[PDB]
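Notes follow once the structure below has been shown.
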Number of protein chains: 2
Amino acid sequence: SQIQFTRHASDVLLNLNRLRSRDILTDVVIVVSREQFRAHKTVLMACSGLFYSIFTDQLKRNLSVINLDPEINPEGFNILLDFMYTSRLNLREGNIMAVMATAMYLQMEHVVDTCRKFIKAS
Amino acid sequence: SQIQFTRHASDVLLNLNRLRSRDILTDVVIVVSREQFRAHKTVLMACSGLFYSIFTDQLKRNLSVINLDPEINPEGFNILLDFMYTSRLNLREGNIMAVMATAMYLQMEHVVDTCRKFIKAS
Ligand SMILES: C[C@H]1COCCN1c1cc(NC(=O)Cn2cc(-c3cc(Cl)c(O)c(C(N)=O)c3)c3c(F)ccnc32)c(Cl)cn1
Ligand SMILES: C[C@H]1COCCN1c1cc(NC(=O)Cn2cc(-c3cc(Cl)c(O)c(C(N)=O)c3)c3c(F)ccnc32)c(Cl)cn1
Ligand SMILES: [Cl-]
Ligand SMILES: [Cl-]
């Protein structure tokens, strides 16, 4: 047989987000300026070319802290971290530029492309 | 805004499966008889009432090995582990009973319900 459960992936992602919200099995702290965000390395690697390229390297795979560029907008980062765990991207005229620049940095090409389609009608 | 990416969850899950296939950041070995299966605790907790109840307990959250009931059919387990990481459930007349009994054990209620709808037309 070949049975597909169409809500399984989204249900897994929701439960991964629930674990993040309770700090269960999170294994990295992402530092952006004074802001610190706990996450699961596997989700970060699954959603970001930057985090994938960092954690794939055995020299950096076991790092518990990752200091990002301090010029990154923490609100921008948080929006993309939420997107990572929810499939929902919360863009506003007062964050599109920060979110598009931060998505570029994190190598989330499909979010940068959507930020472009977004500005093309803003 | 409220932008939803409809393929994000399934893409994350595929990338989590890719990491599993390369043994990247797997943090548990599940032992079923002589068969050993490496996985990510977070995915197991997100897909199984059994693994969720075990890893939620701080007494067992940091366990690197989990010995399951040796009477569990390893093929049955592997089918459900693949389902966990793929959303696809591969049932055949020669595995439905083993997969339905193993799903019961792992507390994957929606897989047991589908195994019931399945047998109702088998
Ligand atoms: C190497 C790859 C293929 O050959 C088999 C092995 N495979 C592979 C790759 C892995 N990680 C990555 O690709 C990292 N990454 C993730 C995304 C990504 C994912 C989702 Cl879901 C999104 O929505 C968006 C978005 N909206 O922007 C962006 C991404 C990207 F846009 C550009 C570059 N990199 C990205 C992992 Cl963890 C396991 N296997
Ligand atoms: C406590 C819960 C609600 O209140 C907020 C907190 N929340 C919560 C719960 C978590 N884990 C679990 O629920 C464990 N579990 C997972 C599944 C499950 C998941 C998917 Cl996707 C499936 O396809 C199937 C299936 N086809 O069978 C089964 C499951 C089940 F059917 C029965 C019991 N337990 C299950 C996690 Cl990790 C994080 N938060
Ligand atoms: Cl902080
Ligand atoms: Cl083995």
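Residues 7-128, in that order, are what chain B shows, numbered as in Swiss-Prot.
Positions of Cβ are set from backbone N, Cα and C atoms, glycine also.
For B:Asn21 (mutagenesis position), the count of additional Cβ atoms within 10 Å of its Cβ stands at 16 [all protein chains shown]. Here the residue is the original one, but Swiss-Prot notes a mutagenesis experiment at this spot, B:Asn21 to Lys: Abolishes interaction with NCOR2 and HDAC2, no effect on interaction with CTBP1 and transcriptional autoinhibition; when associated with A-116 and 376-Q--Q-379.
According to Swiss-Prot, the mutagenesis experiment B:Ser59 to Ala carries the following note: Abolished ubiquitination by the SCF(FBXL17) complex. For the recorded site, B:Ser59 (mutagenesis position), the DSSP three-state label reads helix.
Applying an 8 A CB threshold to same-chain residues 6 or more apart, the list for B:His116 (mutagenesis position) is empty. DSSP classifies B:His116 (mutagenesis position) as helix under the three-state reduction. Record note (Swiss-Prot) on the mutagenesis of B:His116 to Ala: Abolishes interaction with NCOR2 and HDAC2, no effect on interaction with CTBP1 and transcriptional autoinhibition; when associated with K-21 and 376-Q--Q-379.
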Alpha-carbon distance [B:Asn21 (mutagenesis position); B:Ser59 (mutagenesis position)] in Å: 25
Within reach of chain A, those mutagenesis positions of B:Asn21, B:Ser59, B:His116, CB-CB under 8 Å: B:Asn21, B:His116
B:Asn21 (mutagenesis position) - helix vs strand vs coil (DSSP): helix
Listed mutagenesis positions with Cβ under 6 Å from ligand 2, out of B:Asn21, B:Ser59, B:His116: B:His116
